[PDB]
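Before any comments, here is the structure.
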Amino acid sequence: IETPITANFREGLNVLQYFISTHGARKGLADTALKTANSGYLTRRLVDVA
Amino acid sequence: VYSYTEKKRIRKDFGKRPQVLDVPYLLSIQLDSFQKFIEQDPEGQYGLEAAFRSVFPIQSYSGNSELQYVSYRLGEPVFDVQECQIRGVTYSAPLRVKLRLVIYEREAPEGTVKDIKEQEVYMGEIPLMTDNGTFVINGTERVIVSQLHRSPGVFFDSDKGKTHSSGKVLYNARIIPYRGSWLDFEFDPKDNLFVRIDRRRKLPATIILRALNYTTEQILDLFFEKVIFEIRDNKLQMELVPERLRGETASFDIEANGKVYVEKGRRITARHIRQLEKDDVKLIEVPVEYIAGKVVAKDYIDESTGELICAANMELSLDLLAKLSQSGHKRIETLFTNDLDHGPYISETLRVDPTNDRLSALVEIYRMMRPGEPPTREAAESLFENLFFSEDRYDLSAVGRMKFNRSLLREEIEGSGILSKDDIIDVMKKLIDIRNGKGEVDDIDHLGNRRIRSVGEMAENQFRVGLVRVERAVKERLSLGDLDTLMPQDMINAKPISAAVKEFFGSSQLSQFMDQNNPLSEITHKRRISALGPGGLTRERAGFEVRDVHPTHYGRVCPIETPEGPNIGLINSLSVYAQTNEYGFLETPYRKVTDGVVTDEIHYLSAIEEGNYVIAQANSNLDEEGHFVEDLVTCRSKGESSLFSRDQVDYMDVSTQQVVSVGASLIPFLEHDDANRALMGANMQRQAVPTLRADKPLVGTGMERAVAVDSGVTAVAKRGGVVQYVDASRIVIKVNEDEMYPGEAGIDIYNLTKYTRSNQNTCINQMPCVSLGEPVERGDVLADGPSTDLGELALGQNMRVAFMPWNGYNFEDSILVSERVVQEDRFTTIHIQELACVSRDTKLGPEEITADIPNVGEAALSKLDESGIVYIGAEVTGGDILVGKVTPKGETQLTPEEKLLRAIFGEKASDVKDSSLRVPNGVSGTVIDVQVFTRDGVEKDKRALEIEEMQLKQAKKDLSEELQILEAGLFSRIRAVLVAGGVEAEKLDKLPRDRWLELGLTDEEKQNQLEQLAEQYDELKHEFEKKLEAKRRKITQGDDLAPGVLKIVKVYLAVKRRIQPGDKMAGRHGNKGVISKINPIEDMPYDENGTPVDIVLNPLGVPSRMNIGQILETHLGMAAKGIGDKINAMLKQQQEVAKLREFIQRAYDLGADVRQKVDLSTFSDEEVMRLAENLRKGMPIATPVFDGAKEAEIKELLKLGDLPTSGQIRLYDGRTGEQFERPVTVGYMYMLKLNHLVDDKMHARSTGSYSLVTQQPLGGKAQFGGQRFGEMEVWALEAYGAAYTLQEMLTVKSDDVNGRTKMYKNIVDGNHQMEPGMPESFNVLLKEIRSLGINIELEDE
Amino acid sequence: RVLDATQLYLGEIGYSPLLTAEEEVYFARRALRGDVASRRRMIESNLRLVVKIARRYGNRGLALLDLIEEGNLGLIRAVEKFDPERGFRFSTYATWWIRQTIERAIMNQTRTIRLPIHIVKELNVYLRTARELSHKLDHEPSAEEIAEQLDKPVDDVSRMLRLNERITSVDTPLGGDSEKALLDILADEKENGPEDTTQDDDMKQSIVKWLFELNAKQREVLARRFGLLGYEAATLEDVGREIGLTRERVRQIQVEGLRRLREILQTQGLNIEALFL
Amino acid sequence: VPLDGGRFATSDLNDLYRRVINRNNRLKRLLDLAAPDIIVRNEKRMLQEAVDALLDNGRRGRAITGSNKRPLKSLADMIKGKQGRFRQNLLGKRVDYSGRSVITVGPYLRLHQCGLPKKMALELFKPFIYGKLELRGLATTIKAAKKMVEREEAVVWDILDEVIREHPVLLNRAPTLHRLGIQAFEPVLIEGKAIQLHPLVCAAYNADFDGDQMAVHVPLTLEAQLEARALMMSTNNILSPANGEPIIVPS
DNA sequence: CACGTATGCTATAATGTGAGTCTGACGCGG
DNA sequence: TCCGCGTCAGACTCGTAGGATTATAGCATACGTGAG
RNA sequence: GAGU
Ligand SMILES: Nc1ccn([C@@H]2O[C@H](COP(=O)(O)OP(=O)(O)OP(=O)(O)O)[C@@H](O)[C@H]2O)c(=O)n1
Ligand SMILES: [Mg+2]
């Protein structure tokens, strides 16, 4: 994102900085649910081969 | 100006931004939507009216007979919600519909003068929504969740690469109706326009125009701009339009008049263009060579022969030009196609098009959908017309037509549901415009293109399906039967419609058990939006783009509330102020800014409307009753945010809260919390189990009260007035004359729901808030629901918390709790569990519910009474029998041992088994209630009969007290009317009230009032009779159960669960923990004052977590309690009302720029001491979301409590007595006990039952299951050495049948030897491969 | 790319001749006399009729093709038992046969547990009655309400509606997603847990030791009656076949063996301990 | 099989076998009847469709939908998928003498120990109790031993304490990414329902006590006990098998 | 002989069908 | 080489619920086994 | 629907 969050958690984000934070946060969480699968699928391909 | 229930306890507000609009009804969506479905509208096609007019009138295939719809009516519900929940039936109203069978003569042309038969037929019961927003389906409370789908209309999208490593952007249009086949247009790498009907095989786009009767020349005139070529004398000339060239390179020397403008081989800039245009250039001489390649527009023929020299859309040559000249044509219309802006797409698509005329095109379309089947002309016209041009099979809907027309830049919103020939061409035009470079692609994730379908739309659709199934049956029977004997009801079946609707409200994915852990869980569940289920996305289909936060989500959807799971991003909580537009798009309130001054005029803007205006931020500073303080205001438009001047500003955010959803709004210092942690915080608040004592939150936001009231779990006063009678069961209020209607008796009765089972087997208990003889207004809380304090929402319990390590007892989020928490029964929770015992009828014979049970101790039978049912109040533990049941065991061929054993004790107890319902193992509770459902013909149990005696007499008492309080209240009014113009005070009281039918006065308005009160008295007199007969009938009524089932006994256990190691606890900043140890009071860190801390949480689970909200909550919580401790001290010493008033006013009016004013004074002394008594257990404070308390305000509040500004205190170790070496942060964190109790998690198994085919042990604690030893877990043993441990796990522990028993015997024999075998799964695998016809043999050594 | 079994077959039927009245008469007379071609042409020409009724008989049990084939069986019997001497048309007579064979097949094949036509026909009347009740009673028919209308036994109505209960798939995963199939919930019931099987082992082993703990003439009479040591479980009177040959002395000695064994269970530590069991 | 409700429940293979038999027998009939060839052909197509559905449904085009609309599970489907029989019932399984519960800290423990709830351990070591009970002659037989455990008699606790002595138990956490996701410990009987885990091994399990749970498994044979104590013991698996640096370290 | 189950015949003429779509990455075959 | 088709899609946990959905003619002789 |  081109606009960074200037504030910190002690300061408190404003509505716009918090809404902008959301994107990164949720992509992180979705990444753990969905990508774990490809990581894990690689473990399993490796194990079968060796 | 504060309400009565707020006078009892006021929350201090640190908010500074005045709320111009209050939080709306939160369960608006469910109620409005379903209300539209059942709502009787003559015109406005909504729910049923629409459904009937859409399908009906249904006319026969012969055309003699037709069935037409008149009107419908819902019968009143057979059973109330209560009886439905107990009995396990759907709460529904019978649907009775008036229908008219009209018949035509075949001999007369269309003579309707034969037979008109009109009757009211039953078509199903429709489930009704409760006033709360729920449906009771088979005695279970369920909520149907709104859906989010792609809006009907048009969408222009584009594969951004994907296909062809060429990397070509292929543009496409998709026309999506509400009902019908999809119409796709798409480009090919070679720039040929294609049509996919119903995403079938590809066809050239021009073919569809031929089907709509377009000649070749007409098609070209539609997409292409024409160019005129005049052939004068011998030189070639063409009619020039000054711009057309524009950004082209001049291929010839362009000479105008006599003078050369362009140089040959140079690019024509803006100067050349304006020079040519101003000179008025209309002819330019050109070389003959330039036309080689130009496309002719029309058919040009030789006027002499009358044969076609060149067909339309044909590439010209030097020789065709020559032939054209000599024939006698000195004007040639050619197509304009200059790459770049004007592409020849349709020109090239016509050359790919194999079809010629209309018929040839219709045949090819027909052959695509129905490949093989020979064409007929009638068939191809019928099919094509029935695709997109039939009113019955195609319907864009109002929203489809509206979004369609706006996408094609029309003026008119409303129009036909069927596609016009002009529609299709306009869509193709826009597609091609987008390919050229003028015009843009629509965004699918944009909320302007995602529409909301709540309940009523969805009930409507299922109901239409039911009608369609019926239409086939009806039309079929109208044609076959004689018309005159046959009435309409023998043709209609109710079972199809009932089945369609039953499947929606019961089988559907969106119909789910209400999440009833707590009020917030319920309210948030009912405002859920799901992109999943039918007509939506799938988890497989769902990408990464849809899931992420879209810019338009601002003010409409919560960015921070979504399941952390596979459903991440598909399920969305609605924002606070968000609402559905008439078409079903989401919209958000905004304050209109006029001439720089910010009005209170409020406009709800849709996703698409929002893009157009510049909207200032809510935090933007307004200047005292006019414009913005600051010159450059921070605003957002075109979906992006920056500084603007004041004159540019159009609008502003209504509240700072409108971005956030309900659940996240309840998080105090959200502003200081990481969005991830905050998400799980809002998610865990829904998991909070209500404790025995519902404790308010010290650090709140203000949404607390809104949520408790709107949830419906609280009893709220409609009429108000003074409370006549409180009871732990009921509240009767006497209404005030100003709201009290003069017709019916003005006494409201709210019956409170006592200790009832939830869907999650939590406890639902309503307690009375108000005292006897308390004055109340409309919208005051009369009784608290389960997790609500005086009107506010109370999900858990606030506690003295200290952040510091203990001896590893708070290692990784592990929680150290004081024994005092357990003693005070805080986080003690009530679980009401419902166990059923079913008496079925088997092939051998009916099962008996006698106390007479073979082989049972007197200890066990002590607790069962005559019928075989446990007593009310009886404490029970695992293995105790609750309802005794025995099953007929026919052909009981015993093993010789059993013959001997049954001979020894002589306890033959006959041919009967033991199938008794007994308490599940390890669960232990008190029986609170028992219910018996019997069939109608079967003779009642003695216990069932005494239950009905109680219900009958209790019913009689209830109704009797109704008529008595209503008659007393009614004559109390007649007494006041009679005094009006007839003083008889003492004289009227002496004669009996029963002989007051004679009493009147002179004929005025007051005599008419006496008549109203007398007609009501008698109305109530008969009403009481028919009510009592209804009650008596329902109590005697025998219930229709499942086939096979003779009777059912439901036992309700009340379990008190204590907090204990393993139990899961969390805060509201997503901060979880499992309790590790309960520390003795002596051991816990204590203050200088000697007061021990309740909970010891680990410091190290904060800076990494980046939820700083919990620390601010703790500092403010201590400050809140600081002031509560001062008020507690002043109340203990009585002191002066004047002095308390002083301190409390200085306290409420502390904050730097506090919005909330509290001019204490007006409070009467009695109101002030009731208020202080509530403020004593800590002054409750509200920190709005994004407009919360500042650090400096919290430190200022701490100084008012004489607590430290650091909010760190000196602590002493309970064990040693020595001080901790540095100050520790202590304060009050509001904590929640989640549903995840170790009591219902801990599971262990040695040996148990085994699976049917695979012979492996079952899964799950309910089935007494072994833990699954998965591939992952196997590999671990493989990495190690552990070969015997692995084989064990594969063989004697799972399948190996012989092996497991043999090794069990060895382990009791103490041999610890395996003796392995063959896992039964493998034997099956072999059989399954041989079933495929593959010989798979074991080859021996 | 015509791959579909159905569309291929319907293509083949369309490619047939349509028969007239005089043509039906000529072929029908030849057909009954036993013409090969006449039978084939009458069948092939009237396949369209099967389909028209077969298309209006779907979504009830079998598939369109399935109903089309069984319907064709009706056509064959129709051609076999057609009377061309009667002036009345073939289409009219065939319709009966096609509907008969389709319905009969739909009543048998559809239901996994095969239900007899006798019960199915009774069921029909119960359900038709339920429909008329439902139209007037806004609620649904009770078993007793249906029984009242047909003047029949409540128990008989209940047995019938129980047989209506259609079968649940074991292999189908239930929890909305394909999570756990019903198979893996449902345990092998006939099969005892190893705990229960081992308990029987302990009892059976103790008995052998208990037979060599009493009297020689007390374990011989007691064991061979119950069929513990012997081959057949005899009665007090039947123990006379061996050597006992008594009725009173067998009954005194049977109970004498059990009385001394009751004290052997009171001393080892069972009796009332193993009475609950 | 009959469900409790009186209803029956069956495999979809039964529906596919019934398809095949009906059409095959109808083909026998139409051959006995000398049917015209168009109809014979239709029946032969339908027969091949039914067998192909029975072997592998969905490969030959549109799979045959049963009752819900879901395609019938065919023979090949029971072998093939991850869910088939290979991955589900054969390369990993459900296991006896297995339990689970929430984990919580045991900072008092030494590295080779773990807190095992009393009631959990009672159940997992049931055969081992039965065995010692009969060798002490406290239990006359197995059913009496079972009833003594059911009654949870005071002498039974003393016997259970004696069995668990020097007997290793496997703790497992999902997901098991590497071998240290299973470790053996000597159990310590504890009052309460939560498993107590040694902090230093929390690293290998990636165990944080905010509600995580663990599987417990009992190595039965002498060989399995020895492989647990020697190879899989916490103390003996200090270094990561991935890199030289150890995993079991304070944090 | 009754009971349970099955194969039989009915005669106005009627004779052509009919869900859900959009995942994405890779590796061969036509 | 351009492009339709088929093959995968991480591991364990618990909780559910619905049984729901549906229609079919009626009656006489024939075929076959079981009970008294 | 939730659990990691
Ligand atoms: N969907 C999930 C969630 C969690 N886990 C496992 O559970 C662990 C803990 O998950 P979580 O509690 O969400 O993360 P922590 O790192 O403990 O952070 P916190 O609890 O503070 O949020 C992860 O490391 C992972 O091994 C998983 O496999 N799949
Ligand atoms: Mg965790």
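All chain A residue numbers match Swiss-Prot; in order, they span 755-804.
A Cβ is built for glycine as well, from the same backbone N, Cα and C atoms used for every other residue.
Cβ neighbour count for A:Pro758 (mutagenesis position) (all protein chains, 10 Å cutoff from its Cβ): 8. Quoted from Swiss-Prot for the published mutagenesis A:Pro758 to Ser or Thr: Resistant to antibiotics salinamide A and B.
Following the DSSP three-state reduction, the secondary structure of A:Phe763 (mutagenesis position) is coil. Around the Cβ of A:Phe763 (mutagenesis position), the same chain contributes no residue under 8 angstroms that is 6 or more positions distant in sequence. For the mutagenesis result A:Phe763 to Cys, the note given in Swiss-Prot is Resistant to antibiotics salinamide A and B.
According to Swiss-Prot, the mutagenesis experiment A:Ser775 to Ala carries this note: Resistant to antibiotics salinamide A and B. For A:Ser775 (mutagenesis position), the Cβ neighbour count at a 10 Å cut-off comes to 21, with all displayed protein chains included.
Filtering A:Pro758, A:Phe763, A:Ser775 by Cβ distance to ligand 1 (under 6 A) retains none of these mutagenesis positions.
A:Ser775 (mutagenesis position) is 9 Å away from A:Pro758 (mutagenesis position) when you measure Cα to Cα.
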